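Enquirer: Below are the structure tokens for one structure; questions will follow.
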Amino acid sequence: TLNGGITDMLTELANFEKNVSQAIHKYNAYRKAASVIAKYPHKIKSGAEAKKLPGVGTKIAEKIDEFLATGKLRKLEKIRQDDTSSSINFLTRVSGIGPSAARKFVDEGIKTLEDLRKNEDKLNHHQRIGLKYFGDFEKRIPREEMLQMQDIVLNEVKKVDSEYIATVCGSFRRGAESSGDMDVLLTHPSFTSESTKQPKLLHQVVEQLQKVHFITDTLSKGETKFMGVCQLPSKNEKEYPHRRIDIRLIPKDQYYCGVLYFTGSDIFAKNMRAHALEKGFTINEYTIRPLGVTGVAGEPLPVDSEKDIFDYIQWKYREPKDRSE
DNA sequence: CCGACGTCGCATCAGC
DNA sequence: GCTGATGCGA
DNA sequence: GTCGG
Ligand SMILES: Nc1ccn([C@H]2C[C@H](O)[C@@H](COP(=O)(O)NP(=O)(O)OP(=O)(O)O)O2)c(=O)n1
Ligand SMILES: [Mg+2]
Ligand SMILES: [Mg+2]
Ligand code: NA
Ligand code: NA
């Protein structure tokens, strides 16, 4: 709320660069700037004040001035009144449609929800689903419902094998009063970095959730990542809207790196990996490795908590609550 | 003043 | 049926 | 767009 206008502005500008100009690094610059300002504990009162923050340069400082002085930004107005930019901006909000495809549709005269629906023959499976539940995916999820979903997921997982461990990551583990979707970290002793002894570990769980009709649709699926759709049973009351669900099977010994990645926030993670690079380290959802002078990563260093990974790169441990950067 | 910018999974594609 | 990338997403 | 460095 504090510098809400500025952050909203930069976020809107960011989406425009990602979705329309297809400049993902401008999009990341703008989102990093908004982040740096979101943590800035003062009401920013000039572009000069903002420029001193890392990630804010001249161009954003000038825009911050125009906004503080006028309450708007002409660039945003020009963008908002462009059909092309707006149609493109909008189509990207459908799951499966990004900058490239959204433009392909607009080039083809396809720009409305209605336009998409009479041209379903042009949508792959993913895009088809994201369109079917576009209205449902636009709603956020009460934590009260997340808990309901958590009991269901954790329980079905138990039934397949009692040695499975399921953990609801994402914004939920960050204690958010509501969430965009459900992210589940999953482990099993059979699957480590040192071997895969059992086949179809993710698959079994997906089928179990499907056979009991928790999971309804499937965007994409692999041996370690499931991306789909699920729904709380309503009693018949109105139907709960469908929700996105991601499941990520991480090798059990690499759990702490996995839960670190999967908990977020996204721009927390980016800045953290950016920092690790400033220390001769590199991090993914699996490991933390020391960068060789040659660029090539050395062996995975031992890790036994999210904190361990913080220590390696000299950073104060921060509970999930404070990672929503 | 240029170049790099987190790091990966899944579906697919241009070259072999 | 691989590598290396695009595209989209986490 | 920013900063590295
Ligand atoms: N670009 C990205 C996107 C997601 N992620 C990681 C951190 C995210 O918290 C985690 C799950 O992504 P997510 O479900 O899209 N967003 P998240 O759970 O943080 O908040 P919601 O908007 O879903 O409530 O994936 C990332 O590391 N880099
Ligand atoms: Mg989430
Ligand atoms: Mg998710
Ligand atoms: Na700066
Ligand atoms: Na999209």
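Residues 10-245, 247-335, in that order, are what chain A shows, numbered as in Swiss-Prot.
Header lists the method as X-ray crystallography, 2.7 Å.
Yeah, the Cβs are placed from backbone N, Cα and C, and that goes for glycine too.
Relevant sequence annotations retrieved from Swiss-Prot are reproduced here:
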{"type": "ACT_SITE", "residues": "A:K72", "note": "active site, nucleophile"}
{"type": "BINDING", "residues": "A:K60, A:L62, A:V65", "note": "Na(+) 1 binding site"}
{"type": "BINDING", "residues": "A:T101, A:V103, A:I106", "note": "K(+) 2 binding site"}
{"type": "BINDING", "residues": "A:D190, A:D192", "note": "Mg(2+) 1 binding site"}
{"type": "MUTAGEN", "residues": "A:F25 to W", "note": "No effect on 5'-dRP lyase activity. Decreased ssDNA binding"}
{"type": "MUTAGEN", "residues": "A:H34 to G", "note": "Decreased 5'-dRP lyase activity. Decreased ssDNA binding"}
{"type": "MUTAGEN", "residues": "A:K35 to R", "note": "No effect on 5'-dRP lyase activity"}
{"type": "MUTAGEN", "residues": "A:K35 to A", "note": "Decreased 5'-dRP lyase activity. Decreased ssDNA binding. Loss of 5'-dRP lyase activity; when associated with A-68 and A-72. Decreased ssDNA binding; when associated with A-68 and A-72. No effect on structure shown by circular dichroism"}
{"type": "MUTAGEN", "residues": "A:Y39 to Q", "note": "Abolishes DNA polymerase and 5'-dRP lyase activity"}
{"type": "MUTAGEN", "residues": "A:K60 to A", "note": "Decreased 5'-dRP lyase activity. Decreased ssDNA binding"}
{"type": "MUTAGEN", "residues": "A:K72 to A", "note": "Severely reduced 5'-dRP lyase activity. Does not affect ssDNA binding. Loss of 5'-dRP lyase activity; when associated with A-35 and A-68. Decreased ssDNA binding; when associated with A-35 and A-68. No effect on structure shown by circular dichroism"}
{"type": "MUTAGEN", "residues": "A:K81 to R", "note": "Abolishes ubiquitination; when associated with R-41 and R-61"}
{"type": "MUTAGEN", "residues": "A:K84 to R or A", "note": "No effect on 5'-dRP lyase activity"}
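Help me picture where these features are in the structure shown.
Expert: A:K72 (mutagenesis position) has a Cβ environment of 23 other Cβ atoms inside 10 Å.
Non-local neighbourhood of A:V65 (Na(+) 1 binding site): A:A42, A:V45, A:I46, A:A59, A:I73, each in the same chain, at least six residues away, with C-beta under 8 Å from its C-beta.
Counting only residues at least six positions away in the same chain, the Cβ atoms of A:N24, A:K27, A:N28, A:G107, A:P108, A:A111 sit under 8 Å from the Cβ of A:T101 (K(+) 2 binding site). Look at A:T101 (K(+) 2 binding site): DSSP puts it in coil.
A strand conformation is recorded for A:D192 (Mg(2+) 1 binding site) in the three-state DSSP classification.
In the three-state DSSP reading, A:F25 (mutagenesis position) counts as helix. Within its own chain, A:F25 (mutagenesis position) has A:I88, A:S94, A:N98 as residues 6 or more apart in sequence whose C-beta sits under 8 angstroms from its own.
Taking the Cβ of A:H34 (mutagenesis position) as reference, no residue of its chain lies under 8 Å away while being at least six apart in sequence. Secondary structure from DSSP puts A:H34 (mutagenesis position) in a helix.
In sequence order, A:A23, A:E26, A:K27 are the residues of the chain that are 6 or more apart from A:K35 (mutagenesis position) and have a CB within less than 8 Å of its CB.
In this structure, A:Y39 (mutagenesis position) is part of a helix by DSSP.
Within its own chain, A:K60 (mutagenesis position) has A:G66, A:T67, A:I69, A:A70 as residues 6 or more apart in sequence whose C-beta sits under 8 angstroms from its own. Secondary structure at A:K60 (mutagenesis position), taken from DSSP and collapsed to helix, strand or coil, is helix.
Long-range Cβ neighbours of A:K81 (mutagenesis position) (same chain, at least 6 residues apart, Cβ-Cβ under 8 Å): A:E75. Under the DSSP three-state reduction, A:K81 (mutagenesis position) is assigned to coil, being neither helix nor strand.
The Cβ neighbour count for A:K84 (mutagenesis position), using a 10 Å radius over every protein chain in view, is 14.
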Enquirer: Taking the centroid of the Cβ atoms of A:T101, A:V103, A:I106 (K(+) 2 site), which other same-chain residues have Cβ within 8 Å of it?
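Expert: Going along the sequence, the neighbours come out as A:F99, A:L100, A:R102, A:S104, A:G105, A:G107, A:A110, A:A111, A:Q136, A:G139.
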Enquirer: List the residues in the vicinity of the Na(+) 1 site, defined as same-chain residues other than A:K60, A:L62, A:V65 with C-beta within 8 angstroms of the site's C-beta centre.
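Expert: So the additional residues around the site are A:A42, A:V45, A:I46, A:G56, A:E58, A:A59, A:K61, A:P63, A:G64, A:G66, A:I69, A:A70.
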Enquirer: Could you check which of the recorded positions (A:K72, A:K84, A:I106, A:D192) sits closest to A:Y39 (mutagenesis position), going Cα to Cα?
Expert: A:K72
Enquirer: Far apart in sequence but close in space: which same-chain residues, 6 or more away, have a Cβ under 8 Å from A:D190 (Mg(2+) 1 binding site)?
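Expert: Correct list: A:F146, A:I150, A:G179, A:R253, A:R254, A:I255, A:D256.
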